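*Asks:* Handing you this structure, nothing more for now.
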Amino acid sequence: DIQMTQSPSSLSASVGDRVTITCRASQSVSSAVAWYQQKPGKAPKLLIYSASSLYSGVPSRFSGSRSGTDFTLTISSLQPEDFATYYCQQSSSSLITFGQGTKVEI
Amino acid sequence: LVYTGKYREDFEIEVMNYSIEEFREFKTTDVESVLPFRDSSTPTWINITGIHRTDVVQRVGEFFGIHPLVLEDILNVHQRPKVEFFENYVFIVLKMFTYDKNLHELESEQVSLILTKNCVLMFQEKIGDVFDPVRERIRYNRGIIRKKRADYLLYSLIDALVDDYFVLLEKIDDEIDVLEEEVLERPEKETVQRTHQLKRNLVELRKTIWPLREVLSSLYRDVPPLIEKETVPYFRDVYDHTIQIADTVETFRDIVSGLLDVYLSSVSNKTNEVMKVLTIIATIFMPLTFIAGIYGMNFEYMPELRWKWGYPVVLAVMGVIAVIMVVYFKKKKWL
Amino acid sequence: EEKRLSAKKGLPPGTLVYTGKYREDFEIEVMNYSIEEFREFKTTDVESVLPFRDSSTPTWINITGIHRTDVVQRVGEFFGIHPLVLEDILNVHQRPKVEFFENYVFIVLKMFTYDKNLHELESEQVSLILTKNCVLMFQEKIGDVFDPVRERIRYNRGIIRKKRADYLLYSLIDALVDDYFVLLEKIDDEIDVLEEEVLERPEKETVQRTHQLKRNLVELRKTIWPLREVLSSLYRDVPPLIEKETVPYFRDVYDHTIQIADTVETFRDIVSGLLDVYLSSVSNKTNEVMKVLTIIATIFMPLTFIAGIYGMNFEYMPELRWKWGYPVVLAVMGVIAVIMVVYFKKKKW
Amino acid sequence: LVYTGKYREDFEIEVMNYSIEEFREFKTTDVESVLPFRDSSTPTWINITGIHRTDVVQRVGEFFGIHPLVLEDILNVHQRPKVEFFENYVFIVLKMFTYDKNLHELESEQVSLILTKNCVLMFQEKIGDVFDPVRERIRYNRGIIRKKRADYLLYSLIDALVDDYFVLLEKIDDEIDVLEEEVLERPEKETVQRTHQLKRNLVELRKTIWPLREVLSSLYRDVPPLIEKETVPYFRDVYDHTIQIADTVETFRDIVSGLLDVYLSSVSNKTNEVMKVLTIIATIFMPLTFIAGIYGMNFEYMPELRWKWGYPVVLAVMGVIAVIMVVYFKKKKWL
Amino acid sequence: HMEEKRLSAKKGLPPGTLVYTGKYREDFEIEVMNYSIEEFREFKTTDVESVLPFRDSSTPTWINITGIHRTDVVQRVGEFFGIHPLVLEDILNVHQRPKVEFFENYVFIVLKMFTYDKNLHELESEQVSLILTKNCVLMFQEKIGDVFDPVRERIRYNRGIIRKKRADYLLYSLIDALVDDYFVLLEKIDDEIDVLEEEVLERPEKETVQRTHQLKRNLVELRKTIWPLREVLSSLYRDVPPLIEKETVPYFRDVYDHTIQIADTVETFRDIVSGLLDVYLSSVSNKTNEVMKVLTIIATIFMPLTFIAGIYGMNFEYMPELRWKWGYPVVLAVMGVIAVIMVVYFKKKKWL
Amino acid sequence: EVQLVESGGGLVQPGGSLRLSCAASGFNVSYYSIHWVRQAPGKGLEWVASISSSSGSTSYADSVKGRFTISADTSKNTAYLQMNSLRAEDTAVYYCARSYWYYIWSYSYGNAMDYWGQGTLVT
Ligand SMILES: [Mg+2]
Ligand SMILES: [Mg+2]
Ligand SMILES: [Mg+2]
Ligand SMILES: [Mg+2]
């Protein structure tokens, strides 16, 4: 089993400011980590895969980065719909594992 | 008949007999206990951790019928991976690697395996190994290893070894990424040392993995009756895994060799900057102190009479000359 | 060509995985040009293009977005294509190659794009499969260099309508080689720009760009040599699938590859020298600073101690009240400075 | 007819007869012993070393019906490895190597393999060879070399000579290991000498490896009528090992080229460090001596005579100037 | 391309003239070796007509035309032997890379013979053209001297199988001799690289730069010649023109492999010269570094000491220049201590 | 074009068993992987199981190891997750997700759950 920690537990901010969320692992995983949105009452939607690659149709304000076993999601230019609950995954092993979950609020 | 290795700290012998019904195992230094299992119809995994003691190795060889040459090869820790086949036993040498995150180097251990009849004999060098997965699979009946004959045990040992190679590759990828940010953002000399160490480590990985690919390919294609026709596709799987490892090591070496170029070429233009600051400071102050010496020359025959205020005029002249030096510079913007 | 699909660790057995990083779009376009009439059929469904296997007239099927692995697997199964051929199609990180099968010919090629203002050379793999009287084609992003063949088929220009699928394959490969030529022209433009910039303005950005060009040229070498090999093998023997009347045309393509190969090392040589030049050039800049500094020493450092030699607080000093001693010694000092400056003008420093 | 070898110190003949039922050993230097043994049923192997004694080599050649052109090629030592196929026998030219310490230059050895019927012979210029593995395999009855004919003898000798490159590159690995610290902590001229001596050794090694692969391919492709199969896949394996050697030597060449580059960088950085020290000293002291020379004037009338112990005030001003001068360097991480 | 392969049109020249392009006008000679299984006859002339009747000789014949500067002889031979004017222009076009052209009646090959003179480190090239037609082989050489002497010795003394076979084997033999000479020149290049390494390491002279740069240009030209020759041998091996008779096609694979080795060697030599330039720069950098260190160690001791001397050049109304109890001796002790500390620092930093 | 719909959950007493069905439209289960994920309301996501119908290889989470049984009917083009002996924590929304692998290096592979279903409550 492998566990991922996503911090901060919460982040309150306005629009137009960079929003950064970090995410780490018990043992290092190469890049098979993905970032997902979640609205209240809605299924998760993929944002980032391979720790740095934008999905199709995702807006470019989101951007993933890697530094060893430390992955980050950044929102350079926030938009009013960005506030939601954000999740990691790990795909390196056959045993997928998420983060705890970070919620962005106003 | 001398042990080439320099490690003699610990020695132990550990054995597990197993079957579909029930399994037994023991961890004792007695060397006679392994002998009766030569006659066991069940498959058994017999491991001798310490190979520094030549007497036990000779006794095991003479009991199990190992040819003297390969028995001597077993003690030879400095040997490239290979295979050898006999009418009753086969002999394969592999290498196990330990890599530390903080200490940027890797240690190599020679692991010998001999397959004969229903028994697989491993000759390690020291305590600590990466066969815990297959060992736990045998102990806890997880997987289909217990049902199959003694050959699946050898397959599982090689599988665990290649999995250890994969976790080492994960660690190397981690360190390469970190080094990429380091060289891009903090270029210095200890970075050069670290990159060079990493390059040497990948060179060693390549030069050990290629013979191992040959080992697996020969063991697959040759397929003697001892190795059986039921483990063949699993050995093909291990061969494909070796292909993955080799390609990954190759691309990692490409990246790490490409890391150092721009930093190394970046030299000789910092010398340009230190020269720039040196020359701008010299051409300002040294002529100014020469002027101070000239108009402060102790000759006793000078216009020391003030007339108009002379000290402010001299200070203003110094300031004006400094300003004209400042203006004269960066007109060609070289600085 | 092996009887078994190669396994991977961490994947379920018999899995086909796309390797590249292109997933934006997907498209299928079919051109069934006959001896008298042609058809153009653009779609997103895959069951519509499949029946075109047994068309008597030559057919050109083009699929963009091989990121959709299921479509590739379906088309491979419907056309009697080996699973390893599909694994090769979906594996981007491999050099150009050719494989001859009893029922089809498989070719892996690269087409490049070069962008100004961002000195990045990008390679996109295309797979060509000549099967019976049809040509399957697999790209991985929208846009290609085979438009000239499209207009040739559309407007009946040329010979393509007269001939069978082998000539279509030749046309596609020739178009790809022409794209290589225009790539070489762009790299020539940039290398001239870089040579001038390095020779007259050496900074860090110039070295970064020069090494980027070095890696780009290395990649071009690595992709152009297998291309030459596969064109050779295409025209050398090829008994089964390609008629003899076509193999002279392939000959020409082979010749072109040789030229391209030669040119790249020409380029390579230049850039392989360029780095060295940069070093010399930057040293030259430092030399100039040297010159200035040396001058500001030669006419100013020695004067000081003579301005100290008879500027001491020494009681036993004879020329304390000499008749205009200060003007004459200062005139001698100025003469020394002027003549030494002229001496350095003799060295042109 | 004419002797061209550089060495003439030793002259030794040793013949091995290997058969399933028994093995027959040669001693002494009896030239007349080999000739009656020409047509032995069991395959045999003959080593003649020190062909400087020409009469022996012409005698054995004439008794064996060898082409005089083959003898002329054998005597010549400045000849590249190539194979010539004849109806009666086959002729192979090849080179051994040896490496040495305290005189870093590897030297080659012309060896002419001749396979005629079940006999295999060769002509060495110096005592000793890398044939110890095949010799001990034959003597100690290891593997299936004993059963097979002289074609497997040729295969085994060629494979042993190819595997000699592994120990050669291990020696080169040791030398690179020494050079690592030698250059990473002692940038000096002899380091350059040693490094590029290694570079030239490696390039010469590859230059010789290329015709070795050529001759192995020539043996492997034609499938001579005398070599009636069952050994060709072994020659393909030798080809694979040759590819392995080429790749490993190229990797080592890349490593040593990187070493030369890092020596370049070290020299440039030492120049930078020296001139940075000069720069810091000049920067911090030129304004200080300028301030000192400002108050060295000789004006009769001065307005700065007294400011509440003005001399300590100017000393504090100079100290502040020196502090800020040494400190602005600190932010920029200059030195 | 290959657009109708018709004669070009230079503007200085008249419409149809063929002009020699090289720079040798000293030698002219025609050497004929007509050999069969049992006998062989050879001779040397200067009258072209006397070698014309050898076209229809059943036995193989080797015609050699030294001094192609005489365009009249070349054009007469081309007209008699039915050789296209474009091939004649290629024969006379010295400034040209190696190539091979297959025609219905003959095979045209362009090769370069390289010579390297020690103590004048430049290499010269001489274009040799081969035309294999029916039972005859025409050779065209720029000037006297050739690497084909071993082939002549093989023909004269009846060594090897060269006497029995046809003209294709003779073409093979000539190309093989040329490639052997290429190996010889590569060996000479290696000797030059060794000598230049000695010179560049021990003595960072000015002229060593010129030697290394001209060596690098020589290697570039060597590569630009080797590659088309490798393609020529590849085409001879694989494209199997009808005039090679298919029995000697295994003979050309050996020459192809030799060209492969030559190309590998020239690439390695180019890399070695690239390393030479870096080593030269290293040595020159150390040479400047020594004097930089000398200047630094002078300045870092004599700027603070002159600063100490100047700081007491101050003149105030209230001054401390009044001597303490032996203030001058303690000032001298202070400056001596400073100098000792600085020289120790030089010893600690290990330079001077 | 791709849609996932789940059916067969919402209420069952603890200690029982219930099977959730995942029906996929405009998409073939043969060439892709299907993941069952769990989320307790007000809490985080939790992976449960993965099935690749092409081979039948089955992966289970560390929480529900052996407890659950996942399969896929290729002919019916559905994915079935049968949960046994439901515990107190198992009351959550179960989501069905499509998976596709990508490429990082020759030794590391990772998949992304690009498509998701609506998700069904289970208590
Ligand atoms: Mg001064
Ligand atoms: Mg002064
Ligand atoms: Mg004074
Ligand atoms: Mg003063």
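One-based numbering along the chain as shown.
Recorded method for this deposit: electron microscopy, 3.4 Å.
In case you wondered, yes, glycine gets a Cβ from its N, Cα and C as well.
Among the mutagenesis experiments that Swiss-Prot reports, E:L281 to A (Swiss-Prot position 280) is described with the note: Decreases ion transport. Here Swiss-Prot notes a mutagenesis experiment, E:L295 to A or V (Swiss-Prot position 294), with the remark: Increases ion transport by suppression of an obstruction in the transmembrane ion permeation pathway. Under its mutagenesis entries, Swiss-Prot includes E:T296 to S (Swiss-Prot position 295) with the note: No significant decrease of Co(2+) uptake, but abolishes selectivity for Co(2+). Mutagenesis annotation in Swiss-Prot: E:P304 to A, G or I (Swiss-Prot position 303), described as Increases ion transport by suppression of a kink in the transmembrane ion permeation pathway; the structure shown retains the original residue. The annotation that Swiss-Prot gives for the mutagenesis experiment E:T306 to L (Swiss-Prot position 305) reads: Abolishes Co(2+) uptake. Recorded in Swiss-Prot as a mutagenesis result, E:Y312 to A (Swiss-Prot position 311) carries the remark: Abolishes pentamerization. Abolishes ion transport. Here Swiss-Prot notes a mutagenesis experiment, E:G313 to F (Swiss-Prot position 312), with the remark: No effect on pentamerization. Abolishes ion transport. Looking at Swiss-Prot, you'll find the mutagenesis E:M314 to C, I, L or V (Swiss-Prot position 313) noted as follows: Abolishes pentamerization. Abolishes ion transport. E:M319 to I, L or V (Swiss-Prot position 318) appears in Swiss-Prot as a mutagenesis experiment; the accompanying note says: No effect on pentamerization. Decreases ion transport. Looking at Swiss-Prot, the entry for mutagenesis of E:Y328 to F (Swiss-Prot position 327) says: No effect on pentamerization. Increases ion transport. Per Swiss-Prot, mutagenesis E:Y328 to A (Swiss-Prot position 327) is noted as: Abolishes pentamerization. Strongly decreases ion transport.
Have a look at these and tell me how they're positioned relative to everything else.
*Replies:* Taking Cβ-Cβ distances under 8 Å and a sequence separation of 6 or more, E:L281 (mutagenesis position) has no neighbours in its chain.
In three-state terms derived from DSSP, E:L295 (mutagenesis position) belongs to a helical segment. Cβ-based neighbour count (10 Å, all protein chains) for E:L295 (mutagenesis position) stands at 13.
Sequence-distant neighbours of E:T296 (mutagenesis position) (same chain, 6+ residues apart, CB-CB distance under 8 A): none.
Sequence-distant neighbours of E:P304 (mutagenesis position) (same chain, six or more apart, CB under 8 Å from its CB) are E:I338, listed in sequence order. In the three-state DSSP reading, E:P304 (mutagenesis position) counts as helix.
The Cβ of E:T306 (mutagenesis position) lies under 8 Å from the Cβ of no residue that sits 6+ residues away along the same chain.
DSSP assigns E:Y312 (mutagenesis position) to coil in the three-state reduction, outside any helix or strand. Over all protein chains present, the Cβ of E:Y312 (mutagenesis position) has 14 other Cβ atoms lying within 10 Å.
Taking a C-beta cut-off of under 8 angstroms and a sequence separation of 6 or more, E:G313 (mutagenesis position) has no same-chain neighbours.
When other Cβ atoms within 10 Å of the Cβ of E:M314 (mutagenesis position) are tallied across all protein chains shown, the result is 20.
Cβ environment of E:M319 (mutagenesis position): no same-chain residue six or more positions apart lies under 8 Å away.
Remark: E:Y328 (mutagenesis position) has no non-local neighbours by Cβ distance under 8 Å and separation of at least 6 in sequence.
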*Asks:* Compute the C-alpha separation of E:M314 (mutagenesis position) from E:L295 (mutagenesis position), stating it in Å without decimals.
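*Replies:* Their Cα atoms are separated by 29 Å.
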*Asks:* Cα of E:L295 (mutagenesis position) to Cα of E:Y312 (mutagenesis position): how many Å, rounded?
*Replies:* 26
*Asks:* Below 8 Å between Cβ atoms and chain C: which of E:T306, E:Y312, E:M314, E:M319 make it? I'm asking about the mutagenesis positions.
*Replies:* none
*Asks:* When the Cβ positions of the mutagenesis positions E:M314, E:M319, E:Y328 are compared with the atoms of ligand 1, which fall under 6 Å?
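*Replies:* Within range of ligand 1: none.
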*Asks:* Within the set E:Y312, E:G313, E:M314, E:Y328, which mutagenesis positions show a CB-to-ligand 4 distance under 6 A?
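*Replies:* Among the mutagenesis positions listed, those whose Cβ sits under 6 Å from ligand 4 are E:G313.
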